[PDB]
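K.L.:
The structure is given below, and queries will be raised subsequently.
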Amino acid sequence: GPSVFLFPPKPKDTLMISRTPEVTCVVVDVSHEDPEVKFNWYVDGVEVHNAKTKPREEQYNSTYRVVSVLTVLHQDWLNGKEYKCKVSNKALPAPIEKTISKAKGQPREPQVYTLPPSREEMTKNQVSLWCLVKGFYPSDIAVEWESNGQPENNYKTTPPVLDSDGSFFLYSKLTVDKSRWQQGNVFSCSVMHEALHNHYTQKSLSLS
Amino acid sequence: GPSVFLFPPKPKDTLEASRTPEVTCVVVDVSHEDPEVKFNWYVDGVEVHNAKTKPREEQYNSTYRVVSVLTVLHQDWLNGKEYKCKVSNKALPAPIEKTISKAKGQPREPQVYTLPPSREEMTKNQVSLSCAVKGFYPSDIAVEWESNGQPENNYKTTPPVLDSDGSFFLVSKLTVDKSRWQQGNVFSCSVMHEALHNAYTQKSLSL
Amino acid sequence: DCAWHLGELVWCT
Ligand SMILES: *[C@@H]1O[C@H](CO[C@@H]2O[C@@H](C)[C@@H](O)[C@@H](O)[C@@H]2O)[C@@H](O[C@@H]2O[C@H](CO)[C@@H](O[C@@H]3O[C@H](CO[C@H]4O[C@H](CO)[C@@H](O)[C@H](O)[C@@H]4O[C@@H]4O[C@H](CO)[C@@H](O[C@@H]5O[C@H](CO)[C@H](O)[C@H](O)[C@H]5O)[C@H](O)[C@H]4NC(C)=O)[C@@H](O)[C@H](O[C@H]4O[C@H](CO)[C@@H](O)[C@H](O)[C@@H]4O)[C@@H]3O)[C@H](O)[C@H]2NC(C)=O)[C@H](O)[C@H]1NC(C)=O
Ligand SMILES: *[C@@H]1O[C@H](CO[C@@H]2O[C@@H](C)[C@@H](O)[C@@H](O)[C@@H]2O)[C@@H](O[C@@H]2O[C@H](CO)[C@@H](O[C@@H]3O[C@H](CO[C@H]4O[C@H](CO)[C@@H](O)[C@H](O)[C@@H]4O[C@@H]4O[C@H](CO)[C@@H](O[C@@H]5O[C@H](CO)[C@H](O)[C@H](O)[C@H]5O)[C@H](O)[C@H]4NC(C)=O)[C@@H](O)[C@H](O[C@H]4O[C@H](CO)[C@@H](O)[C@H](O)[C@@H]4O)[C@@H]3O)[C@H](O)[C@H]2NC(C)=O)[C@H](O)[C@H]1NC(C)=O
């Protein structure tokens, strides 16, 4: 029988006024015989009508995927409104309902620190620039690196870790050719989170 | 019928000569009408007879959890031997087999760097000491802290993260009262991994 | 004031 999965907007989309956040309600296992699906959407319990159904997609396993998408206001999301998707179908003796919203709780401002490479790393072909981001809540966040106005893409970032004080932390690690460090290039850790001023902070790191 | 889950030993257990690593075959959804479970263990295809069954345990959702534990030698595990559990139960159309072994590929030696707190953290109540560990393979590792030969427990460690060169890295973060840092105390990050000399290294950090 | 990320507008108070 049909099953439903409801996904939140991307952190980046909710934090950048210049982007457009959306919630996505997915109905998998829709049968060939009863492909018709009804969507009702609710924002904190009030029905809204501006959703749009995405093109139907036939699946290798002889079922359809049906997707409804609802756009959302950044501040409705960040103020933690609850979005409810209700799915009805002939193969479903009862309508399925699903809800999401921002993780509940007081937002806390990340503290962002940059850490130079260890003196013991200085032997190696490349070195690690670290960015420690701690004391943040909720765990929705984006971390990116740049140098001289350009993205630096050779980085990996750890999953958020729940800390003993109820906030989260993570580390981001940017790997650069050691000569790029010795040359005094300034690298910057850019963090987006709701509890930062204008949702954004940048911390820089260069040879001392 | 039942479901089978087969679990590896703790990295620490395979890495300390003193500990007993074990591999654990957990059978859930065993019925009340048919509690009898036959276990067959194979090490690289060779049947072995020294596994030990745990006391059966009622789950209160109409099923038993039935568990067989096989002790393993440290070198057998680390040499990449494959461990097979075969489960037979009257509720199975045929025996469920599962396998586990250590992850494959040249082990690689962690590079362990302790990083002091940022200057900007210095007017806060506590500071973060970072033990950054990278270049390790496989991902099985253990990280701990101490100071003046006593354990320091107020830390958290990230999961290992697959890096672009196909090794892993993680960071462990120890939080200490700012005063403890300022006064020149030495803090130590201890890392156990198969590819280190003596499955062990310790790096220290102080102001 | 506003925050930009790689030329792109993040937010303004
Ligand atoms: C018949 O076939 C279909 C399709 O099978 C696919 O093709 C085959 C060939 C195989 O490769 C499959 O692996 C393929 O999926 C089967 O459909 C699958 O059913 C699953 C359950 O039955 C369902 O599992 C659940 O997945 C959740 C995560 O889903 C993510 O990620 C997976 C892979 O990582 C991806 O396949 C999904 O599409 C989905 O991806 C997300 O989509 C959302 C919405 O689009 C994205 O968010 C939006 O993105 C846009 C822009 O893109 C924008 O940013 C919006 O703002 C935003 O909303 C998001 O980015 C995507 N994420 C990623 C990573 O890509 C799990 O969370 C969930 O777990 C929960 O439920 C379980 C219980 O069932 C629990 O165990 C668990 O703990 C959780 O509670 C499920 O595991 C699959 O998603 C689904 N596949 C698809 C394509 O929908 C079908 O089952 C099969 N039927 C039969 C009868 O055989
Ligand atoms: C009836 O109830 C039972 C029991 O459940 C409990 O009781 C009821 C009342 C509820 O309250 C439950 O919430 C309780 O758990 C149900 O049994 C459950 O069935 C699930 C499958 O249906 C099964 O899920 C699978 O779990 C895997 C992980 O299991 C880990 O972690 C879980 C949760 O974190 C934990 O509960 C399990 O015990 C198990 O924990 C590990 O145990 C091993 C072995 O003992 C430990 O390793 C050993 O440690 C010792 C020292 O102790 C020594 O060092 C040894 O060397 C070493 O081997 C290990 O430390 C424990 N780890 C942790 C983290 O705690 C998942 O990985 C798995 O997913 C996989 O399979 C799926 C596809 O099949 C995939 O989607 C997925 O990607 C994976 O491939 C499953 O999700 C539960 O484990 C199981 N619960 C228990 C306790 O066994 C039963 O289902 C239910 N029946 C009905 C009909 O309702």
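For chain A, we keep the numbers from Swiss-Prot: what you see runs 120-327, in order.
Determination method: X-ray crystallography, 1.9 Å.
The backbone N, Cα and C atoms fix where each Cβ goes, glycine too.
Found this in Swiss-Prot, in case it helps:
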{"type": "DOMAIN", "residues": "A:121-220", "note": "domain 'Ig-like 2'"}
{"type": "MUTAGEN", "residues": "A:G120 to A", "note": "Reduces the affinity for FCGR1A about 40-fold. Abolishes binding to FCGR2A and FCGR3A. Impairs ADCC of virus-infected cells by monocytes. Decreases binding to complement component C1q. Decreases complement-dependent cytotoxicity"}
{"type": "MUTAGEN", "residues": "A:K205 to A", "note": "Does not affect binding to FCGR1A. Only slightly affects binding to FCGR2A and FCGR3A. Impairs binding to complement component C1q. Impairs complement-dependent cytotoxicity"}
K.L.:
Looking only at the domain 'Ig-like 2' (A:121-220), how are its residues distributed among DSSP helix, strand and coil?
P.N.:
10 helix, 48 strand, 42 coil
K.L.:
Could you list the residues of the same chain, at least six apart in sequence, whose Cβ is under 8 A from the Cβ of A:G120 (mutagenesis position)?
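P.N.:
Long-range Cβ contacts: A:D148, A:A210, A:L211.
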K.L.:
Helix, strand or coil at A:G120 (mutagenesis position), per DSSP?
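P.N.:
For A:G120 (mutagenesis position) - judged by DSSP and reduced to three states - the answer is coil.
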K.L.:
Cβ-Cβ under 8 Å from A:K205 (mutagenesis position), same chain, 6 or more residues apart: which ones?
P.N.:
A:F158, A:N159, A:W160, A:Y161, A:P214, A:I215, A:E216, A:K217
